[PDB]
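Trainee: Mind looking over this structure? Questions follow.
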Amino acid sequence: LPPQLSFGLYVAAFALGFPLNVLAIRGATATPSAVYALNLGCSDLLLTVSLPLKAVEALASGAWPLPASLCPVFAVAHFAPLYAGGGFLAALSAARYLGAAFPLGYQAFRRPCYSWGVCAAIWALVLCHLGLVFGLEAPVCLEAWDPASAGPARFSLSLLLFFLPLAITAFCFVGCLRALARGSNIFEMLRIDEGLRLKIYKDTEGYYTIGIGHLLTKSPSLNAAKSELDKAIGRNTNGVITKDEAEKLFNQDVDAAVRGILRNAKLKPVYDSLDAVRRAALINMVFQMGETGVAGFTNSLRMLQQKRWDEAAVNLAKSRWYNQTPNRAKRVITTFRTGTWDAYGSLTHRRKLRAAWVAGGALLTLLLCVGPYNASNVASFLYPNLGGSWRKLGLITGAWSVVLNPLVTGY
Ligand SMILES: COc1ccc(C(=O)N(CC(C)(C)C)c2cccc(C)n2)c(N2CCC(c3cc4ccc([C@@H](CC(=O)O)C5CC5)cc4o3)CC2)c1
């Protein structure tokens, strides 16, 4: 409440803000998360540099110690990096959400230049919106109430530059929570193991293959492969397909791998007794080897039916399958043993957990720092009875985003 306490809290924010954000930048410079943390660290620095001036203003109970014409420029130089901070948190939470909810789809669509593009658009939108609004409608500075005529303009700032990022961050945090519960499925697992190629290639066994691990023929003839490919799609392809056609063959093959297990007497008892994750591991095998091949793993299959996970793991490792494709086999074996997705880097529960925490941290620091000011500034044009201490507090909490913001990124 007293101006001396206001002064101190700003100084604390500066004093904590400066090192923490330089440290943040180095941590980011040592993926989309890094880009957003880097731009957040920079906007935090610009905000930090304006704090000494913000602090002396609070100490003088609102008195602006500089020429009145510099007040609009300082308003931009202070609020610009402030609002940008919010948007980066919103962008970062979006990247985390997309990574958590749609790992593979995200990774396919994602390009490094988009992250910068998004960041640029944020800087652009913020400075254009603030520069115009504060430039057209501006000895007291930031502590002063805005005239009721400046309402529509200042409201558009809060609406667009805070409330919208907030709502989006809230969506991303809820989506992240949902992603945790959703875990992962067999389609994602096989997409990682088989990869994606649009040209005809040879697998580790030397057979002609296309798409997401679709076996074309066991024949050594490339022309027989090109013939079987045109059968599978019903169109002359000449050894090249689209992503859409690949995904269609993928669902048919997963279906075929499942139906193969369903009609197998030696595979079906195990399939029936497993959970979905351990089921996914079985399907992966039958996808790679076929039903008869996997049916011959008599020992391992029996141990899996009796929930003897460790024994089964050790057994499966003695196979030709393990020696020919070790990385893939180890993942499928780990899946079998644990019944989790721990073996799959971009599908793991922890990765989804970190996204939830980043988004949650982001949502909270948006609510607590940039939140209170905008909530009270819009509530100043309505309700002419509003107390002055609400906006003054909001400016303090907003300043503290230079402390909170670097913490949520984890660098
Ligand atoms: C700081 O003030 C603001 C104000 C308004 C918004 C704001 O709401 N808008 C306005 C609009 C929706 C009506 C256009 C806004 C503005 C700039 C850029 C964007 C994308 N949106 C805003 N936002 C919120 C959504 C954010 C976002 C969504 C999003 C989705 C994918 C991604 C990428 C993740 C990555 O980098 O990998 C993925 C690759 C594509 C990055 C992404 O970043 C960007 C910042 C920030």
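First residue shown is number 1, and so on along the chain.
Method reported for this entry: X-ray crystallography, 2.8 Å.
Cβ atoms are placed via backbone N, Cα and C, with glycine included.
Below, the features straight out of Swiss-Prot:
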MUTAGEN   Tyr83 to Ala (Swiss-Prot position 91)  Reduces response to linolenic acid. Reduces response to synthetic agonists
MUTAGEN   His129 to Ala (Swiss-Prot position 137)  Reduces response to linolenic acid. Reduces response to synthetic agonists
MUTAGEN   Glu137 to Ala (Swiss-Prot position 145)  Constitutive receptor signaling
MUTAGEN   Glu143 to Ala (Swiss-Prot position 172)  Constitutive receptor signaling
MUTAGEN   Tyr373 to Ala (Swiss-Prot position 240)  Reduces response to linolenic acid. Reduces response to synthetic agonists
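How buried are these features, and what lies next to them?
Mentor: Of all Cβ atoms in the protein chains displayed, 26 besides its own lie within 10 Å of the Cβ of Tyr83 (mutagenesis position).
The Cβ of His129 (mutagenesis position) has 18 other Cβ atoms within 10 Å, all protein chains considered.
Secondary structure at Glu137 (mutagenesis position), taken from DSSP and collapsed to helix, strand or coil, is coil. Here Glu137 (mutagenesis position) comes close to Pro147, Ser149, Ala150, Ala153: these same-chain residues lie at least six apart in sequence, with C-beta atoms under 8 angstroms from its C-beta.
When other Cβ atoms within 10 Å of the Cβ of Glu143 (mutagenesis position) are tallied across all protein chains shown, the result is 17. According to its DSSP assignment, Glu143 (mutagenesis position) is coil.
With a 10 A radius on its CB, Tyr373 (mutagenesis position) counts 23 other CB atoms from all the protein chains.
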Trainee: When the Cα-Cα distance from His129 (mutagenesis position) is computed for each of the mutagenesis positions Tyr83, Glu143, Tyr373, which gives the smallest value?
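Mentor: Nearest listed residue in space: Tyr83.
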Trainee: How big is the Cα-to-Cα gap, in Å, between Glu143 (mutagenesis position) and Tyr83 (mutagenesis position)?
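Mentor: So the Cα of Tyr83 (mutagenesis position) lies 18 Å away from that of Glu143 (mutagenesis position).
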Trainee: Using a 6 Å cut-off on Cβ distance, which of the mutagenesis positions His129, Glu137, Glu143, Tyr373 come close to any atom of ligand 1?
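Mentor: Once distances to ligand 1 are taken from each Cβ, none falls under 6 Å.
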Trainee: If one measures from the C-alpha of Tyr373 (mutagenesis position) to the C-alpha of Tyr83 (mutagenesis position), what distance in angstrom results, rounded to a whole number?
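Mentor: Their Cα atoms are separated by 11 Å.
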